[PDB]
Amino acid sequence: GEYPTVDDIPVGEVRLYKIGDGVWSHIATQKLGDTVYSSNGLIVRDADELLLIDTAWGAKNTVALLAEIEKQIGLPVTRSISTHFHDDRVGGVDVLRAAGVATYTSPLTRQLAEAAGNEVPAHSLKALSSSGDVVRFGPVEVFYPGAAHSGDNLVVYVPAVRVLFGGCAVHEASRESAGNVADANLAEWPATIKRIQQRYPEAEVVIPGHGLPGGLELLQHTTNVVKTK
Ligand SMILES: [Zn+2]
Ligand SMILES: [Zn+2]
């Protein structure tokens, strides 16, 4: 049906949304002040297991995520990748570890998470240290396009179905400001977007870290938003 939003996900709950064959997004919320915010991750089937991209933004939500996955898909999450060091990506890693998931991210993300006092995935993805680096991981590619929203942000591509999870380096269409730039590299963000555009020219779906999925237009949209400043 319609992509889940803060206006229709019951409080405390996590939703899944089917994106294509063997690929779902997960959507969770975290109210701060008067505004309820949502956050997206990904789930990708591989053989008879699941690969998780990002936590559901905190321990409580991540427990609910695992329960929703069991209810709706019924296959075990065996590995996860966090796409940068913020709480919407690693908050809940200890829940994943308790559930027997092998948790991964880049070495830089582990370092930044440790410095921030955030939860830290247990394992490093090697050969992701330089912009342009890419590695295969089961049914996905993991690409480090360079600094943008954060110094460490990764994107994840599902080649079989042309789905790009852009994460927080990519803004949703309705967003016209960059939001939280405390860890951002605004100078490098446009070049980082260009690397993503050049690497994944056939992507059919682009999923931002927050908000509605779109297509490749979200990439240039993000650059446009960055240019404001
Ligand atoms: Zn972030
Ligand atoms: Zn984010």
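Numbering, chain A: per Swiss-Prot, residues 30-258 in sequence.
Note: Cβ is positioned from N, Cα and C throughout, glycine not excepted.
Annotation comment: Swiss-Prot describes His113, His115, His178 as Zn(2+) 1 binding site, evidence class a large-scale study or a structure entry. The feature Zn(2+) 2 binding site is assigned by Swiss-Prot to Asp117, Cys197, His239, with a large-scale study or a structure entry given as support. Quoted from Swiss-Prot, the note on mutagenesis experiment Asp117 to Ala is: Prevents coordination with a zinc ion and probably abolishes catalytic activity. Reduces thermal stability, but retains structural integrity.
Proximity to ligand 2 at the level of Cβ atoms, with a cut-off under 6 angstroms, picks out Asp117, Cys197 from the recorded positions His113, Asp117, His178, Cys197.
When Cβ atoms from all protein chains are considered, those within 10 Å of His178 (Zn(2+) 1 binding site) total 28, not counting its own. When the binding-site residues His115, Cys197, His239 are checked against ligand 1, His115, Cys197 have a Cβ within less than 6 Å of one of its atoms. For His115 (Zn(2+) 1 binding site), other Cβ atoms within 10 Å of its Cβ number 27.
The distance from the Cα of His178 (Zn(2+) 1 binding site) to the Cα of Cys197 (Zn(2+) 2 binding site) comes to 6 Å.
Across the structure, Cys197 (Zn(2+) 2 binding site) and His115 (Zn(2+) 1 binding site) are spaced 10 Å apart at their Cα atoms. A 10 Å cutoff on Cβ-Cβ distances gives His113 (Zn(2+) 1 binding site) a total of 26 other Cβ atoms nearby, all chains included. Sequence-ordered, the extra residues of this chain that approach the Zn(2+) 2 site, with Cβ no more than 8 Å from the Cβ center of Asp117, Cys197, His239, are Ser68, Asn69, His115, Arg118, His178, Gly196, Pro237, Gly238. According to its DSSP assignment, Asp117 (mutagenesis position) is helical.
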